[PDB]
Structure formats: structure tokens, C-alpha cells
Amino acid sequence: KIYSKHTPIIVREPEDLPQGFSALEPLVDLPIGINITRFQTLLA
Amino acid sequence: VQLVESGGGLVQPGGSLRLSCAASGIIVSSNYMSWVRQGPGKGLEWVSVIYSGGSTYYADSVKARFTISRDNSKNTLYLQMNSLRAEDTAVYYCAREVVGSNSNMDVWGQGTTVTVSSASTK
Amino acid sequence: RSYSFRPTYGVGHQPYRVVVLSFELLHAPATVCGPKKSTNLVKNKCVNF
Amino acid sequence: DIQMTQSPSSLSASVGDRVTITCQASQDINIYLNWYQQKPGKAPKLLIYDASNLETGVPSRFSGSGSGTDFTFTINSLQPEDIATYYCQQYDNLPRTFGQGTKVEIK
């Protein structure tokens, strides 16, 4: 399950998160059936 | 590339042995072989075929009789029967595949025309 | 070796195209299934939905 | 079981004549229908492959044509060294069976 949320116009400085309540919604559900133990992000 | 025969003599009905035919260096495990009957008073008759995958196909009238054995190093194919009913007055010629698509590897072999009857050698 | 598909041959040697269907029941992802019975719509009365 | 029948069985009087010998079958079969040339006291031998080919070393007068369960062969040369018998067999079909037998002879 992958859930997503996007928030525009972040006027606060990009540090230690803003303050606010934002619920999340279902985006992608996949019947893959594999194992997960660790992950690594991608940077370009 | 020729063939080697092992056989001869006279046997009584109900007795069976290992009829044996060998090659002169041809592959015996990884090859196709065929056995046919050459008999007096009739033409050639199909008996059996053995493939390189270890599958034997032979007639349904002689079912539950044929036990074939392909030796890995002795190059001599063996065949064993059971419960002879005295119709083996013939010879088992061993042969290869005559043609797959286009091939002239057609070496044959001979044998001894053995008989099976109540009367022994006299 | 090659098949011979000449038109001069009858039933037994002519090409018969065959497709094999075989399923798997070891892993269970609950996918691949067929639809059936998509009926009409009913309004403003009793409904056995 | 496949049953092959042939009309030209015993051509004892065919000496120095045009030969039109042939083999047929009950069920219709393709070109995979070969022949056996059995000398007296020795194993059968192949001259024609797939009813349309020729053995590597043979006289060139031999020509066999097989199409539509009808294999026709000729021997225009009546050499004395080929006093033998001819057989007809079909293969690549379960089961492989042999013909009833034909006689060829020169007086």
C-alpha cells in the first residue's frame, strides 16, 4: 500500500517540519506478495 | 561402426536369456535402436524400438515380456524375455534409425537364426 | 530438424496450432478473475441488491 | 496397427523389362514410406530415403517416387548380383509395421 499527500506554499523554512493536521488518502494497492526488510531512497 | 552378435544354440520353450548385440564404437546410451524379427516362411516383422531417452515401444501382443538393458560402457544391448510360447524360430536383427530427415548412417548387423521347440539338438 | 507443411499431405501431418493453458495455485495474490452477470438498474421499489 | 498391401508381389517373369512395382497402405500416409532390400542371409538394406532420395553408392538407374500412400519404384537394370527380396515399411507413426513381402528374381 502506497499512500500520498502533497502540500503547496510552504512558507516556513525547510527545517523540523511545520505545524498542521493533514490526513492521508489511499493511492495505490498492489497484490505483490513479497518480503520487505529494508529500503533505500533515490537521489538524482 | 559394425555390429557384434551374441547368440546361438537351441533352447526349449519357457526358457529365456539375454540376447545381446553390440556396436563397434557407436554411442549406445545416447542413440536410437530397433529390433526386428527375420524368420523363415515370412517377411521381416517389427519387434521393438528404444530411444535415447530410455523409452521402449513394442507390440501389444508381446506385452509384459520385453526387458531391455543398455549398458553404458560395454556397448552391448541386452534383451530379456519371459514365458516363451515357441514362436521364436527366427533371428533378432538389431539396427538403428533408417533416416531422421537426411542421413546415410545406415550400418546394420546379423545374427544366428535361433529356434524354440520341444525337440533339442540331435 | 524441420517440419514439412506442404499442402500435398492430409490429416495428421498438416500444422495444428495448439495453445497450452495451465494455472498456478502455490502463491495467493487473489488476482486474475472473470466478470459475470452485470444486470440492469432498479429504482424506487424493493431491491435485493 | 497399419496394414500395407501391394499388388506387384512376385515378378519372376520380369527379366529385362520395365518394372513398375509399388506399395500402398490402407490408411493414407505421407512420403515417409521406405523400402528394404534384403539379400538372402543378410540384413535388410536401404537404397531410398523418405521415398524420394537415393543411397550414396548405387547405380543411378534406380528412382523411386512416393506421394499419397503410393510408393512406386523401378529397376530397369536386371543385374544378377541383386537377387534379393523387397519389403515396404512405414514409419513416423505409431506403430511401425512392415509389409507382407514381395519377391524379385531374374531367370
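Residue numbering for chain C follows Swiss-Prot; the residues present correspond to positions 493-541, in that order.
Quick reminder: no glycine exception, Cβ is built from N, Cα and C everywhere.
A 10 Å cutoff on Cβ-Cβ distances gives C:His519 (mutagenesis position) a total of 9 other Cβ atoms nearby, all chains included. Following the DSSP three-state reduction, the secondary structure of C:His519 (mutagenesis position) is coil. C:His519 to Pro appears in Swiss-Prot as a published mutagenesis result, with the remark: Increased resistance to human covalescent sera neutralization.
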